[PDB]
Amino acid sequence: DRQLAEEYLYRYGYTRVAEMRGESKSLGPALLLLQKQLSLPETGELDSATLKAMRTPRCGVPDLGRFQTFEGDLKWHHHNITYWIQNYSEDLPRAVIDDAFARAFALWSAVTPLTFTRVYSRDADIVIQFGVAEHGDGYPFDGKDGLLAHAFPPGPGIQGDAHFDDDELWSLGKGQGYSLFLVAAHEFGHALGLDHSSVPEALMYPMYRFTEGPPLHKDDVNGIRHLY
Ligand SMILES: [Ca+2]
Ligand SMILES: [Ca+2]
Ligand SMILES: [Ca+2]
Ligand SMILES: [Zn+2]
Ligand SMILES: [Zn+2]
């Protein structure tokens, strides 16, 4: 359990922030940062709630800090965001996958001055890929469960892109599997410039939770209103 906690705190940025605070050795300061960021009781202990959180499938984007240094100011500076579905999981029919991505974009288009347009080339702003383990960007996926997907903030090249771990069973969240619609809606939030939310019910909260309700909450809508 201590191994899992050390890796989780490293991967998602908590260990680095604790180091920058001289805090540095014991796991406690980093755990407190994680509890604050995930809205868990702030105990500073590797307790049952925190271990349960660390074991929950989630987005692979860091919570504090970023994957790397990125180019530009991390928002788009044009209004018609193009996207390319580069490949497909075989878990769902192609038409269902296409429609899941279109619906996830429709969530954001209603609450932003952006439009989303499907294209068929690498020139797209948002390139959408399914992959497993190392899949071409040096941020490898991890097999079944754990990390589900990740995305990159607006900008050139890999920036704006969204990747889905095809070692997950992709469905619409009914019966078995993870909802491609919900995870895509979350990842497209990053591809527009949003970070994770600390509100557990918000779409941009990092842990996966299935819901049949409307995916956007106030924190998500106000996040994108406070960007564009
Ligand atoms: Ca597949
Ligand atoms: Ca891109
Ligand atoms: Ca995974
Ligand atoms: Zn995320
Ligand atoms: Zn990737």
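By the numbers in Swiss-Prot, the shown part of chain A spans 41-215, 391-443.
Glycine is no exception: its Cβ is also placed from the backbone N, Cα and C atoms.
Residues annotated as Zn(2+) 2 binding site in Swiss-Prot: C99, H401, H405, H411. The Cβ of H405 (Zn(2+) 2 binding site) has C99, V101, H190, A191, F192, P193, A202 as same-chain neighbours under 8 Å, each 6 or more residues away in sequence.
Following the DSSP three-state reduction, the secondary structure of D131 (Ca(2+) 1 binding site) is coil. Less than 8 angstroms from the CB of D131 (Ca(2+) 1 binding site) sit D206, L209, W210, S211, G392, each of them six or more residues away in the same chain. Under the heading Ca(2+) 1 binding site, Swiss-Prot lists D131, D206, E208.
Annotation comment: Swiss-Prot describes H175, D177, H190, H203 as Zn(2+) 1 binding site.
Less than 8 angstroms from the CB of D182 (Ca(2+) 3 binding site) sit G100, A173, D205, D207, each of them six or more residues away in the same chain. Swiss-Prot lists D182, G183, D185, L187, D205, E208 with the feature Ca(2+) 3 binding site, giving experimental evidence as the kind of evidence.
Record note (Swiss-Prot) on the mutagenesis of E402 to Q: Loss of activity. In the three-state DSSP assignment, the secondary structure recorded for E402 (mutagenesis position) is helix. The number of other Cβ atoms within 10 Å of the Cβ belonging to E402 (mutagenesis position), over all protein chains shown, comes to 24.
Cα separation, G183 (Ca(2+) 3 binding site) to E402 (mutagenesis position), rounded: 18 Å. Listed in sequence order, the residues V101, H190, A191, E402, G404, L409, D410, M419, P421 complete the 8 Å Cβ shell around the Zn(2+) 2 site centroid, once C99, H401, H405, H411 themselves are left out. Contact annotation for recorded positions (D182, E208, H401, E402) versus ligand 5: none, no CB falling under 6 Å from a ligand atom.
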